[PDB]
2 protein chains.
Amino acid sequence: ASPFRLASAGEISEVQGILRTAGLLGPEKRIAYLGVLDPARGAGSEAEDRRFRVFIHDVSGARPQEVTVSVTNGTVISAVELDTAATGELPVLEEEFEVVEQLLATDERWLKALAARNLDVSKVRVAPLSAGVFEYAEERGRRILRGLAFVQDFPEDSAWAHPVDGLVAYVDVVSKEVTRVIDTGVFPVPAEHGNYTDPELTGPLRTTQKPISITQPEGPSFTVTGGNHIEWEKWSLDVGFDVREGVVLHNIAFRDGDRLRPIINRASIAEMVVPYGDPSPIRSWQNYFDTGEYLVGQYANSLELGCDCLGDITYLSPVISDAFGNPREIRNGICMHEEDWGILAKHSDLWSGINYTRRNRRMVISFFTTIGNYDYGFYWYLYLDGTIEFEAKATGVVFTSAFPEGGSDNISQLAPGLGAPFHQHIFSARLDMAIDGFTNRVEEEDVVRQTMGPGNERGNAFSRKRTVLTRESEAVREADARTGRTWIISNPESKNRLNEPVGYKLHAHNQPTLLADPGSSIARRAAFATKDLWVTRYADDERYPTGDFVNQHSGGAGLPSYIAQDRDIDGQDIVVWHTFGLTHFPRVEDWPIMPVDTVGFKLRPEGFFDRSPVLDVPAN
Amino acid sequence: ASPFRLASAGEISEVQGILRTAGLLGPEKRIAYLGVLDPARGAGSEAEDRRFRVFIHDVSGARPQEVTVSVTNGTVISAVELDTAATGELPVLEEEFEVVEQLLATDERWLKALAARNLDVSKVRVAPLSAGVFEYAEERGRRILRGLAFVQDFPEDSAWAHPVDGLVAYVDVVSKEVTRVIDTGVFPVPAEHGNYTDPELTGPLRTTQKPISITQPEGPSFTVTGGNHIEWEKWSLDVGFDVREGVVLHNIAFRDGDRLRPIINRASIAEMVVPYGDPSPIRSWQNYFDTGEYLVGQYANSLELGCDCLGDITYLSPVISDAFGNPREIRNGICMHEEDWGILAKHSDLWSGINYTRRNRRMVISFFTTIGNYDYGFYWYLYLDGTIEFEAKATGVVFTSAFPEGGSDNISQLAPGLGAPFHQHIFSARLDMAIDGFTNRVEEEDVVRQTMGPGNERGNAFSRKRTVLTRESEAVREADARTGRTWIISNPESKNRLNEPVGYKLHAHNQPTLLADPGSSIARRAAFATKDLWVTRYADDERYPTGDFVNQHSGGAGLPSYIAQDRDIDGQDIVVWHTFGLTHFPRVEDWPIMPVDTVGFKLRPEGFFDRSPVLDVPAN
Ligand SMILES: [Cu+2]
Ligand SMILES: [Cu+2]
Ligand code: NA
Ligand code: NA
């Protein structure tokens, strides 16, 4: 009965039927995106209306459409034709990936390039990559993918070990034309293999690891009701899944006594961008918007018990649409479990004689996705003490190139002749805040150093300052690790027992933001990534920091256009957008398969509670 | 047979006997510090010589002595009388703690202050705190403790909830004289209790937590030999314990094929300072050097199975000396165990069809200490992939004060009338490096942004720069989170298969350093804490960043005096000193007992290995 329940196979089949009868899903149509819409603000009228948003592509060249459908009422609510030269192309379709390699295999220019390198075309894999917006006027309004080539010596070979540098092609995947083939010169194809399951490379496997058994004899401490509503250790929330964003957390609240207190209305990773820092023309266009261009949810892995998720695991299997509107289940796509997390609080008091120790635990909600050579884990954590944390885990195989004779300022050497271009992995977390309700404000908190003198005669004092962000035009903020800068989201109308506004403090990792020149195409398309924190006034249609249609979109849709409205954010319904990322200079240890590296952020209560919220945790 | 074995009870009893026969341990003597000396450099002569360093205090006022003893040969090697006005006082003795409260209970000025506040002297606990060096000329060369008062309403009451503000006393603990009693005015004593085991405060305990059982059916994967030598998943090390520093890690090495490769010769937390930022004269002198003044190892907790350390735990019980030279065992003072640590590496490859997942684990070595109201956990982690990490866990009860009418810029309100002064907790890690041997160097690595233009036509390139620190005078470095600054420790004479120097990269958390005015007493005494990174040339006697005798020492002994020698550090035997800390603005949630907060650092391999070192990990 909950409006936040996961989409069912029956709902998706009904959407397909509604579209087909409306004449909107003929044989030339493909669904590029399908997802449920969240309820509107103030939906307390109980009038449930399950609506779905659909992007419909046309493989014959006709204009795509954006369609909203009510499964409740069985009707098309709206259907708008899109001018993609203006508002952006639709996300990349899975079926367009294979088109690139197939089209190149019959192109005379491509074959000539492969012949010069003595490469069998049957052995050449082509990575189909998003195109961006650069200098090529003929690409305006067309669906372009760019392709980079890798050699697979045999069917089980890791092609990433054998990049074919000096060669790139551009493909129109609708007209099925190879627009350009660029060959800047022959590089030797690196010859060493990168097969991390080959005994020749691994050596004999270790026999020294003894098992660790994690069990829950009485089952887990959380409950799952209505398919996706979670209650755990005073936390209450709904776990959503969207094919673009992946796992989305709704209605995060904490049961404090007999009050259910809201904290975050919606939490998601609303964009992620991977920009490459190699100036070679073979790769200087390379930027992945994994969320906005590829849709990370549709490539979620099925997670294996004992291997991907260890312990007493409760799975969700979200349902998505395929390109034809058929429901497709991602079996075991979401892992949920609780984990011991060490000491929570401890004190041995000499005067009282009381020795006290309590243990911490966290609830984990996670999924994993694979996009080409990259694999990303998305982890949300809830802790006993009210802390909320997000962690991204990056692994997979690094994207490779030739390593040039004479070295490079922009590429690392991984093996003889084998390089890995510098790049970043940057995320945007969209946090639709609801600290004790919707009237919230953000303050920036800096440490304040004080000079020795009157009132500070020994020169030991220090303090802090808080600045309220009152309008969107002043709510674009940068990190300052040296001054311990954090941001507090508070409710000025809800006070704790000391008559202070209740709040939560955002702790960032203070990693570098986007490094590209501010005048670059990627800086314009990923403007969100140039600053650590943005605050907007909530609006229904301001969902993504990059806009609705990211693929081949020139710039002018997302956060910079939202904040130009300069809306009041002082005690209002607000959304915090936090940018955070990894800057990756690949090391030898990242090859041939990369150990996990992590980045994230956390929110901790700041006078939200009247005292420690974990005094009622038992002694274990 | 190992020279790095833990001190035995028999060794300590022999030291006691050697001292007594030498006439150095009469009834007026107390041992303030006793510890084993590490072997000298180049001890490959196998000529073992177990030597102990002892600080001997005299309760009659005679000069203390520093004594070195050989238990091997049964002789006093040297014994020097100390001029404490020059070189500093000895660490605080446990038996001097109780002296403060007892002496104040009979002082007419103290009693008058308590009478004005209607406090029963039998209910007043006095926190005995280190004195520092300030304006009081009569303190030069005397052992002073300062006392702050708290009311205990009944024997099991938490006195921290009832600070007696406006009152401080100074005590000479040798002459047994109260030198000064300062009363700046009556503050109400906060009345609410802070008893976190009282059902009135906790409410009914939760019944919702289901057990998590962590077991190892075949036992742990590590082995312990020679009492303290650890082998685990290619790591090899020796776990030492010193009464001042606590757990010390020796001879950290990694078995790469058939080579045992050194990484760190000695790792320890060599100082920690807790400076308070309240300018009130009642507390503006307050700075704890927990390591150097109090000796954190002697207050190590006995750690309880299932509560402090969960899983298949292997304990060490280090032996220390009491004040009279008797051996004292700290039962179950060190926990060692391995922990699952999630996904290590994962890739699902479309082209090869191979799906690959491996799990990570870490080895944990930890101890907990309690100093008054504060409890600190020290955790060392070794990971499969070669990462080394340290984490400090801070909990216990926050130090309190009155909350002034009209508020404070330097104190947080925790409960009606109850305050908590701002403060920091800053650590110094001393890392005697040995990356593939002792010829090491440090480079500072910054991200480099590049401007759009020729050779970077699309404005996407970025790079990095490395600066070698060649002499001590240029090796005092600051963090720069915005430029992604890290430090690489490399061996210029040991190269990987790509002919690059092998190395390890230090990743700091980039938290604020010491906030006090540079002209303050604490900035002079804790100069190490004003900068993030120092590199020195190794020397036997340069053990602590604050010098050997920190208590009441004016300044002029530690890192600033070492680096003035301006020694060559480019490809030499070097020591890295990393400062890192928490800046604590107490929150309501920290009361009445504080949930753990953490800070730390880590080192990751940087071309140390020829490829990923975890390819031989099995599928689980
Ligand atoms: Cu990367
Ligand atoms: Cu603190
Ligand atoms: Na909001
Ligand atoms: Na060294």
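By the numbers in Swiss-Prot, the shown part of chain A spans 9-628.
Heads up, header says this was done by X-ray crystallography, 1.7 Å.
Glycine residues also receive a Cβ, built from the backbone N, Cα and C atoms like all the rest.
The feature substrate binding site is assigned by Swiss-Prot to A:296-307, A:379-384. Counting every protein chain shown, the Cβ of A:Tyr302 (substrate binding site) has 25 other Cβ atoms within 10 Å.
Around A:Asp298 (active site, proton acceptor), a 10 Å sphere centred on its CB holds 23 further CB atoms from the protein chains shown. Annotation comment: Swiss-Prot describes A:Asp298 as active site, proton acceptor, evidence class similarity to another entry.
According to Swiss-Prot, the mutagenesis experiment A:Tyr382 to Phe carries the following note: Loss of activity. In three-state terms derived from DSSP, A:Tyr382 (mutagenesis position) belongs to an extended strand segment.
Look at Swiss-Prot and you will find A:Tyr382 tagged as active site, schiff-base intermediate with substrate. The number of other CB atoms found within 10 A of the CB of A:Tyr382 (mutagenesis position), across every protein chain shown, is 20.
Neighbours of A:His592 (Cu cation binding site), defined as other CB atoms within 10 A of its CB across all chains, total 22. Secondary structure at A:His592 (Cu cation binding site), as computed by DSSP, is strand. Under the heading Cu cation binding site, Swiss-Prot lists A:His431, A:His433, A:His592.
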Request  = Tally every other Cβ atom lying within 10 Å of the Cβ atom of A:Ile379 (substrate binding site).
outcome  = 19
Query = Taking only the binding-site residues A:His431, A:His433, A:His592, which one has a CA atom nearest to the CA atom of A:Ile379 (substrate binding site)?
reply = A:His433
Query = Can you list which of these recorded positions (A:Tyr296, A:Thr299, A:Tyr302, A:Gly305, A:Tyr382) have a Cβ closer than 6 Å to ligand 1?
reply = none
Request  = With an 8 Å cut-off on Cβ-Cβ distance and a minimum sequence separation of at least 6, pull the same-chain contacts of A:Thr299 (substrate binding site), or say none.
outcome  = A:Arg252, A:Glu253, A:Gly254, A:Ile277, A:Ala278, A:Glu279, A:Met280, A:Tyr552
Ask   = Non-local Cβ contacts of A:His433 (Cu cation binding site) (under 8 Å, 6 or more apart, same chain)?
value = A:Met280, A:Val282, A:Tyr384, A:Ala400, A:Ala402, A:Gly589, A:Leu590, A:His592, A:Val607
Ask   = Other than its own, how many Cβ atoms are within 10 Å of the Cβ belonging to A:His431 (Cu cation binding site)?
value = 26
Remark   = Neighbouring CB atoms within 10 angstroms of the CB of A:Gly305 (substrate binding site), all protein chains considered, total 24
Task = For A:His431 (Cu cation binding site) and A:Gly305 (substrate binding site), determine the Cα separation and express it in whole Å.
result = 23
Inquiry  = Using the Cβ center of A:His431, A:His433, A:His592 as the Cu cation site position, which other residues in that chain lie within 8 Å, going by their Cβ?
reply    = A:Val282, A:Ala402, A:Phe430, A:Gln432, A:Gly589, A:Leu590, A:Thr591
Query = Across all chains shown, how many C-beta atoms besides its own are within 10 angstroms of the C-beta of A:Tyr296 (substrate binding site)?
reply = 22
Request  = Take the C-alpha atoms of A:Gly305 (substrate binding site) and A:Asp298 (active site, proton acceptor) and report the distance between them in angstrom, rounded.
outcome  = 10
Task = Determine, to the nearest whole angstrom, how far the Cα atom of A:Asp298 (active site, proton acceptor) is from the Cα atom of A:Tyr382 (mutagenesis position).
result = 10
Request  = Give me the Cα-Cα distance between A:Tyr382 (mutagenesis position) and A:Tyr296 (substrate binding site), rounded to a whole Å.
outcome  = 11
